[PDB]
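Questions regarding the structure given below will be posed in turn.
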Amino acid sequence: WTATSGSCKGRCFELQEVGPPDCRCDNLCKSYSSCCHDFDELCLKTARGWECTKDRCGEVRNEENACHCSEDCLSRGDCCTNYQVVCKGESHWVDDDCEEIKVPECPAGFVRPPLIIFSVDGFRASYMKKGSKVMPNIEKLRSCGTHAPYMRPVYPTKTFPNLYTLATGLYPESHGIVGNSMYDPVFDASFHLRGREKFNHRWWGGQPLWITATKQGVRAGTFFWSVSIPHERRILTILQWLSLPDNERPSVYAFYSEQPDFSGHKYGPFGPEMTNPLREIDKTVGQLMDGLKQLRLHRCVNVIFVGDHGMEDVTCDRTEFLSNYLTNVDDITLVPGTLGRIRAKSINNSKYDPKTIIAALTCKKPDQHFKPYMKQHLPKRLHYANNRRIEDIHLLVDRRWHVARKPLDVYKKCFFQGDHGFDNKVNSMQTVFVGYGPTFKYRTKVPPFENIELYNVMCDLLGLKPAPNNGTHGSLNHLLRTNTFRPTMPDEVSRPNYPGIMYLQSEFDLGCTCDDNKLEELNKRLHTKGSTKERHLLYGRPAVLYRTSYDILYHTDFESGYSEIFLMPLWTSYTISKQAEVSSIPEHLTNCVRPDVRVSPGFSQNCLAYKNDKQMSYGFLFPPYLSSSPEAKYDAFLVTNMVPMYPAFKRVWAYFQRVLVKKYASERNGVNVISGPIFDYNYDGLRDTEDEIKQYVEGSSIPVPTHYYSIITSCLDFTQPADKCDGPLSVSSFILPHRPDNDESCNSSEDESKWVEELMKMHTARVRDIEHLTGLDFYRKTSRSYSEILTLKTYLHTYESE
Ligand SMILES: *[C@@H]1O[C@H](CO)[C@@H](O[C@@H]2O[C@H](CO)[C@@H](O[C@@H]3O[C@H](CO[C@H]4O[C@H](CO)[C@@H](O)[C@H](O[C@H]5O[C@H](CO)[C@@H](O)[C@H](O)[C@@H]5O[C@H]5O[C@H](CO)[C@@H](O)[C@H](O)[C@@H]5O)[C@@H]4O)[C@@H](O)[C@H](O[C@H]4O[C@H](CO)[C@@H](O)[C@H](O)[C@@H]4O[C@H]4O[C@H](CO)[C@@H](O)[C@H](O)[C@@H]4O)[C@@H]3O)[C@H](O)[C@H]2NC(C)=O)[C@H](O)[C@H]1NC(C)=O
Ligand SMILES: Cn1c(C(=O)NC2COC2)cnc1COc1cc(Cl)c(C#N)cc1C(C)(C)C
Ligand SMILES: [Ca+2]
Ligand SMILES: [Ca+2]
Ligand SMILES: [K+]
Ligand code: NA
Ligand SMILES: [Zn+2]
């Protein structure tokens, strides 16, 4: 209950709440059924519309008008945005030439350039080129400011996950807004876009920008706009706030547009009906920039024009129905559409089986347009698992499709021609970034980047210290003229041991066997002491950022950091030149495993455990196939180079090592490879401590990895060899799930040449993702700036067309 007969007089769009039961005149009051009786009359004026006409110039103020053309309007801060154009012979901001903003040009009393975030729902990246003819304001922002060809949203590519990611710098798994609908099980509560539940603060984790600002003494405008407030009024409201006195004026503001998403769902992303929504958003940008320019703020404010997600062609007929797969389809609840999430209709059902549900959805029809996953098996790049609101069973749905429980769900709601929410790598889901203002660069194109990165930058733009987030602070310094964040490298926590030969062969009882001139006797000593190390370790040794015991082992062909705790390398580094030769594992060396006389029996793996473990086999991190010489090949069979591998997974690994490494070296003019295990048994994206490991090689202390990674680096200028590169680098990385079956790959019964590389592409990763999962820090010794390296560590190779 509210006493909704106080008044909004003098308080329209007041910046602080007032506590029920006073009545409200802030922006949310509609949404809580709580505005004062006179809110619409006083605060939502519409009389005479939104534009000055010659006949209104110098009018007598009439307080009923929506905006003013009276001589007093600039000082009252409430002119129509086109007032100076119509009534003082001024030019529209869009008609003015682009002129570099080297320094903020602000009115007196401004402590810092304000930031305006202008968010557009469903604004797909390719609209910047495809709609360029009808968005002149937007195109000027883009060509004169700083822009990316596109910005990568987070998964799922839905509105609230992506805008709350923008505001927090956090993955949805961490901020808690994991879809446009959710069910929390420890709230028996359901979040939806409709309704009032979404407004409860319990859903919304992390620390959004407006709170970071407020806590550090910087005031914020509203970020949520009620749907019934028209855009023209949202803009006038921002401009009025900007005329407040210094002690009261916000420094950060947001404007949100429901378009073009709203029309896109109806008409498809490039429907003829889409030209007009783009025209209209452009006009609204025009109103803001003309308003800023009247208030002498157009060379003072930093503007970010950003989208939440794109839009794809999706229709009712492209719907897969779980009823066509399952018989038990009334025992489940599906969160449906462009992704699926499945749980049990009732948790008084000890006879509901995830395993049987997954099997019943796996590779069941030849062109099946979704793929089931347990959430912990989803590609690690999606970061979509470590939250109780994300159901254990997930369906990744093909672009252009939907999933539904039963047909009646689809005709008892074709309506719609567009949708979004697919995998964030999909071209049609990419969205936009433009930064314009004194703090951004002038006429600069930057590479595509992820929206998780923007919170740090917005904090930098406002002089705020960011709360802990998933951005990599520094990775976007190249967007900025000034206000850059001087990142430094994390300190190494554990220093390596450098063991020599300390053990005689007979001290080992590992149950292994192998079948095994003075000029090249010094030669091999030199190799075991790190003579080839400049070649195989090109960017320094990775730093270990936690407390552990590990040894650097040198070899002719590869260098490794060997963990005494996990009994296997944390990392193994090797360089394959364009000219390198692939060779086989000789018949006599098929089962060869050799004790390493540098490492104690008690810190070694053993072959018996692998013999006794009927599920578990082993592979090698430096591949024997890429040995430089028959003699060097013996090094690849050291027990220190061995890692546990499911036979099923060995098919993937062997193909990668035997065929694909050499392909990449030939295509990229050599490659440096760093490979290793990852342990993420609690699927939190972070390196497991050893007491978190849930699986060991039977009857041993050898832990089984959940994943294997590789980082593959070369020269960006591919005319230079990887090992003699003078300038910027090029990387691609992956985090492959270490699974005992290849059920993920529907074509796995075929030759590896038809499915393996497809799997690896799906599991493409950023170097930064591997950093989180290993506690390692890469690229510590290069000739590049640290900022550039941070950019490199955030790169994702997406394997999409353009
Ligand atoms: C992306 O960036 C983010 C942000 O930096 C990274 O997330 C951080 O990860 C840290 C490590 O996992 C984590 O630190 C823990 O936090 C506990 C304090 O938690 C509360 O307070 C903070 C501060 O204001 C708050 O942010 C937290 O918010 C979470 O919880 C609420 C729900 O209750 C949500 O509204 C919100 O969205 C957020 O949810 C997310 O995080 C939780 C975990 O915190 C997940 O479960 C959710 O799914 C969701 O993702 C909290 O309100 C603190 O108590 C922890 O300390 C214990 O744990 C460690 C052992 O690992 C140990 O050192 C301590 O001694 C202690 O042990 C004792 O507690 C154990 C557990 O109760 C118990 O088992 C033991 O036996 C002991 O009793 C710990 O410090 C930090 O909170 C999150 N922050 C966020 C915002 O998510 C994320 O890792 C990054 N991702 C990548 C991939 O890099
Ligand atoms: C999405 N939205 C709606 C909306 O969906 N209305 C629907 C339900 O009724 C019709 C209304 N106003 C907004 C803008 O919100 C934001 C904007 C920005 Cl720029 C940022 C940031 N950073 C964050 C948000 C939040 C507050 C979502 C987190
Ligand atoms: Ca949206
Ligand atoms: Ca973990
Ligand atoms: K075995
Ligand atoms: Na298969
Ligand atoms: Zn939408």
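Chain A is numbered as in Swiss-Prot; the shown residues are, in order, 51-463, 468-570, 576-591, 617-886.
Cβ from N, Cα, C; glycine included.
Sharing the record's features from Swiss-Prot:
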ACT_SITE  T209  active site, nucleophile
BINDING   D171, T209, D358, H359  Zn(2+) 1 binding site
BINDING   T209, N230, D311, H474  1-hexadecanoyl-sn-glycero-3-phosphate binding site
BINDING   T209, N230, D311, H474  1-tetradecanoyl-sn-glycerol 3-phosphate binding site
MUTAGEN   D171 to N  Abolishes lysophospholipase D activity
MUTAGEN   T209 to S  15% of wild-type lysophospholipase D activity
MUTAGEN   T209 to A  Abolishes lysophospholipase D activity
MUTAGEN   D311 to N  Abolishes lysophospholipase D activity
MUTAGEN   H315 to Q  20% of wild-type lysophospholipase D activity
MUTAGEN   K430 to A  Impaired secretion. No effect on lysophospholipase activity
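Show me how these features fit into the structure around them.
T209 (mutagenesis position) is surrounded by 21 other CB atoms, counting those within 10 A of its CB over all protein chains shown.
Same-chain residues at least 6 positions away in sequence with a Cβ under 8 Å from that of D358 (Zn(2+) 1 binding site) are, in sequence order, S169, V170, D171, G172, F173, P203, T209, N212, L213, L216, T485.
The Cβ neighbour count for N230 (1-hexadecanoyl-sn-glycero-3-phosphate binding site), using a 10 Å radius over every protein chain in view, is 20. DSSP assigns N230 (1-hexadecanoyl-sn-glycero-3-phosphate binding site) to coil, not to a helix or a strand.
Classification of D171 (mutagenesis position) by DSSP places it within a strand.
Around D311 (mutagenesis position), a 10 Å sphere centred on its CB holds 23 further CB atoms from the protein chains shown.
Summarising the environment of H315 (mutagenesis position), the number of other Cβ atoms within 10 Å of its Cβ, over all protein chains shown, is 18.
Neighbour density for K430 (mutagenesis position): within 10 A of its CB lie 28 other CB atoms from the protein chains shown.
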Looking only at C-alpha atoms, tell me how far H474 (1-hexadecanoyl-sn-glycero-3-phosphate binding site) is from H359 (Zn(2+) 1 binding site), rounded to the nearest Å.
7
Listing them in sequence order, which of the recorded positions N230, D311, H315 have their Cα within 10 Å of that of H359 (Zn(2+) 1 binding site)?
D311
Taking the Cβ of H474 (1-hexadecanoyl-sn-glycero-3-phosphate binding site) as the centre, how many other Cβ atoms fall within a 10 Å radius?
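Excluding its own Cβ, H474 (1-hexadecanoyl-sn-glycero-3-phosphate binding site) sees 31 Cβ atoms within 10 Å.
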Using the Cβ center of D171, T209, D358, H359 as the Zn(2+) 1 site position, which other residues in that chain lie within 8 Å, going by their Cβ?
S169, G172, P203, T207, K208, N212, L213, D311, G357, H474, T485
To the nearest angstrom, what is the straight-line distance from the CA atom of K463 to the CA atom of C468, with 4 residues unmodelled in between?
11
Give me the Cα-Cα distance between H315 (mutagenesis position) and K430 (mutagenesis position), rounded to a whole Å.
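Rounded to a whole number, the Cα-Cα distance is 29 Å.
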Cβ under 6 Å from ligand 7: which of the recorded positions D311, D358, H359 qualify?
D311
Across the 5 unmodelled residues, what Cα distance in Å links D570 and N576?
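Across the gap, the Cα atoms of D570 and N576 sit 16 Å apart.
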Let me know the DSSP-derived helix, strand or coil state of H315 (mutagenesis position), please.
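DSSP call for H315 (mutagenesis position): helix.
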